[PDB]
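Working notes for the structure below.
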2 protein chains.
Amino acid sequence: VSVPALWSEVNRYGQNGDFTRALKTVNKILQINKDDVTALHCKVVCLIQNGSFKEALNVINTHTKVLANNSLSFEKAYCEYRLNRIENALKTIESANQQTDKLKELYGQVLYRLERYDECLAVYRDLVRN
Amino acid sequence: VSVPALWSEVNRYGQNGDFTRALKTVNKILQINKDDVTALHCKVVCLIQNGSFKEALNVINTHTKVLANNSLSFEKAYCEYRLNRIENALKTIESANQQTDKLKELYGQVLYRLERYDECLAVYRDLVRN
């Protein structure tokens, strides 16, 4: 009945691999708080894992003020990349809040797809020679 | 006097930090055993760590029978690379016993040095996807 009981079900289904029943749970947590910031993150992660890139992207687009403290540029870039919106995914990655090695690897891929192969080399070498 | 006391002293310096003293200890082990395959391997490693690339390369080039069935190609290429004998390092790598990741990363670096950028990029991408 309690919200922390549901988060335990999210992580059971998450570790299990069942991302559809994990999304079911995450929406119940969103029924409680329609702006639970951890819930909005885990919705996107599930939706991305289900191939639902256009709606996972939609969640992030209509929750900017709510997600200002933790902006999800990587999830957005990725969503845009998988939908073949490469120039979009480039804008997202270069604005991106904070750098990670997964954000860098995606920047590489975007530059590879844009035939910008010297910039891409630098990204991939940086990555390998930390 | 005893050999397992020396093999313990190598490990003390080697795993700690010092490789100058670790080198002399290994040459004590080589007075006794003429062609100790593990001591020859340790000489090469210690020599490389001291920047004595000509020497290490010569240890390999004149102990090819004794140090056979033994992955020395990376050590050999690395020495060639650090001596700015890039084409030699390239050949050493391209004929190498058993390819590995660090050997792959050196191959990339060797191609970058030859301005063979497109092949380089391929190597670094392959390395990041594994």
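Note that chain A is numbered according to Swiss-Prot, with residues 9-138 shown in order.
Every residue gets a Cβ built from N, Cα and C, even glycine.
While the structure shown retains the original residue, Swiss-Prot records the mutagenesis experiment A:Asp44 to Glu with this note: Reduced interaction with SRP68. Of all Cβ atoms in the shown protein chains, 18 besides its own fall within 10 Å of the Cβ of A:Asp44 (mutagenesis position).
Quoting Swiss-Prot on the mutagenesis of A:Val53 to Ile: Reduced interaction with SRP68. Diminished localization to endoplasmic reticulum. The secondary structure of A:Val53 (mutagenesis position), as reduced to three states from DSSP, is helical.
A mutagenesis experiment is reported in Swiss-Prot for this position, A:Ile56 to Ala, and the note states: Loss of interaction with SRP72; when associated with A-598 in SRP68. Take the CB of A:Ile56 (mutagenesis position) and look out to 10 A: across all protein chains shown you find 18 other CB atoms.
Quoted from Swiss-Prot, the note on mutagenesis experiment A:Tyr86 to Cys is: Loss of interaction with SRP68. Diminished localization to endoplasmic reticulum. A:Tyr86 (mutagenesis position) carries a helical DSSP state (H, G or I).
Between A:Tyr86 (mutagenesis position) and A:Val53 (mutagenesis position), the C-alpha separation comes to 11 Å. Its Cβ placed at the centre, A:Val53 (mutagenesis position) has 18 other Cβ atoms within 10 Å.
Of all Cβ atoms in the shown protein chains, 23 besides its own fall within 10 Å of the Cβ of A:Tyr86 (mutagenesis position). When the alpha carbons of A:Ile56 (mutagenesis position) and A:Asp44 (mutagenesis position) are compared, the span between them is 19 angstrom. Cα of A:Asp44 (mutagenesis position) to Cα of A:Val53 (mutagenesis position): a span of 15 Å.
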